[PDB]
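What follows is a short report on a single structure.
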Amino acid sequence: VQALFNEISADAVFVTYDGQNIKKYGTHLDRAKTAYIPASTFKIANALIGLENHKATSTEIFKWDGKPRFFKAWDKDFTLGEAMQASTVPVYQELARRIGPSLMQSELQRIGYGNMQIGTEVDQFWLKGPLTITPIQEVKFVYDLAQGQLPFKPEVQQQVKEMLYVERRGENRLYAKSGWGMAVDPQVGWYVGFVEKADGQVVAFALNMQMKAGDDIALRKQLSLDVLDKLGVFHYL
């Protein structure tokens, strides 16, 4: 496995969690216990909090306001599920404003997410701070989501799980979310999720890497799939 980390001069770590054991792979293992903004990985929590507190539904359509967004791809209507996969920040900023600065702070504290700090602006905190979370915190969190063990209603955790559904290989399923924290120095890269393996075993993962400005968008996922293949968690079909 070991070549395919530095072959690109990457400052990165890959974490796996099986519900008893934490495993660390990569060029820089100490990133695993290091705190970073969640960026768009926070969308997982955001949806959970919104659904649980009746501020949104899995079926509701978030319509485009007509004004151009960061990507032309985002210039359309989205469900929270669609917006999750496209990582459509404007939709989730809206969800967060429905939630509110007091409720969002209370809920994050309630579920112990990262350092539990959001500050004054409810639609910015995951994008620039002060909310921070380690990769180990991220894997445990999604693993808990996978098992329906988070402090949310079971139906809520299920609905979000479905939002995360990325690919099926045979009897195995991949659930994942991406993050790119551009508004921070240095930039940070996330690929987070779990695989529901055929044998019924769940393995949760997190990739956390330094982002050297504008490198390729697909890199985070490609590495994680490669590592997942190398680990025998999610073999290439």
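Chain A is numbered as in Swiss-Prot; the shown residues are, in order, 44-280.
Positions of Cβ are set from backbone N, Cα and C atoms, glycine also.
Reduced to three states, the DSSP call for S83 (mutagenesis position) is helix. A simple way to gauge crowding: the CB of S83 (mutagenesis position) has 22 other CB atoms within 10 angstroms, across all the protein chains here. As annotated by Swiss-Prot, active site, acyl-ester intermediate applies to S83.
Swiss-Prot lists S83, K86, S130, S221, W223, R263 with the feature beta-lactam binding site. Taken residue by residue with DSSP, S130 (beta-lactam binding site) is part of neither helix nor strand, so it is coil.
Looking at Swiss-Prot, the entry for mutagenesis of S83 to A says: Reduces catalytic activity about 500-fold with respect to nitrocefin. Slightly reduces thermal stability.
DSSP assigns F113 (mutagenesis position) to coil, not to a helix or a strand. Listed in Swiss-Prot as a mutagenesis experiment, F113 to A is described as follows: Reduces catalytic efficiency about 30-fold with respect to oxacillin, and about 5-fold with respect to penicillins and imipenem.
With a 10 A radius on its CB, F113 (mutagenesis position) counts 12 other CB atoms from all the protein chains. What Swiss-Prot notes for the published mutagenesis of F113 to Y is this: Similar catalytic efficiency to wild-type with respect to penicillins, oxacillin and imipenem.
Quoting Swiss-Prot on the mutagenesis of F114 to A: Reduces catalytic efficiency about 70-fold with respect to oxacillin, but similar catalytic efficiency to wild-type with respect to penicillins and imipenem.
In Swiss-Prot, a published mutagenesis experiment is listed as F114 to I, annotated Reduces catalytic efficiency about 300-fold with respect to oxacillin, and about 30-fold with respect to penicillins and imipenem. A C-beta separation below 8 Å, combined with a sequence spacing of at least six in one chain, links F114 (mutagenesis position) to none of the other residues.
Its Cβ placed at the centre, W169 (mutagenesis position) has 29 other Cβ atoms within 10 Å. Swiss-Prot lists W169 to A among its mutagenesis entries, and the accompanying note reads: Reduces catalytic activity about 5-fold with respect to nitrocefin. Reduces thermal stability.
The note that Swiss-Prot attaches to the published mutagenesis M225 to A is: Similar catalytic efficiency to wild-type with respect to penicillins, oxacillin and imipenem. Residue density at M225 (mutagenesis position): 14 other Cβ atoms are found within 10 A of its Cβ, drawing on all protein chains shown.
The DSSP secondary structure for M225 (mutagenesis position) is coil. As a published mutagenesis entry, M225 to T appears in Swiss-Prot alongside the note: Reduces catalytic efficiency about 100-fold with respect to oxacillin, and about 5-fold with respect to penicillins and imipenem.
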Cα-Cα distance linking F113 (mutagenesis position) and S130 (beta-lactam binding site), given in Å to the nearest integer: 11
Residue among the binding-site residues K86, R263 whose Cβ has the most other Cβ atoms within 10 Å: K86
For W169 (mutagenesis position), the three-state class that DSSP assigns: helix
Collapsed DSSP category at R263 (beta-lactam binding site): helix
